[PDB]
Amino acid sequence: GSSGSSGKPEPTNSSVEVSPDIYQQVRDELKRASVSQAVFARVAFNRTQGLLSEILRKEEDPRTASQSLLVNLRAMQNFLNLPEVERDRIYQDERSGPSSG
């Protein structure tokens, strides 16, 4: 009797891969969204800066990195996968406050 429409799929991944340039990626990402390692790290793997900073300083290779770090690395790479449109917003959501100028 008329009416009828549905859809909206669902993702399904498990332990994604990580790139060796994961570091350069983040840095670039930040320089892209012009966000703070904090905001990102927060929307990356729920972390801070002092940490992410060390991850960008030591750049613990994802080949030797420890599960602890890898856990983050994986997360990050998972975030860098998100849609630019999202990341743009995700970041904005974090900042929470445009205040032109």
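Numbers run from 1 along the shown chain.
Method on record in the header is solution NMR.
Even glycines carry a Cβ here, placed using N, Cα and C.
Mutagenesis annotation in Swiss-Prot: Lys8 to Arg (Swiss-Prot position 350), described as Reduced sumoylation, impaired nuclear localization, but enhanced transcription factor activity; the structure shown retains the original residue. Within 10 Å of the C-beta of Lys8 (mutagenesis position) there are 4 other C-beta atoms, taking all protein chains into account. Following the DSSP three-state reduction, the secondary structure of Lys8 (mutagenesis position) is coil.
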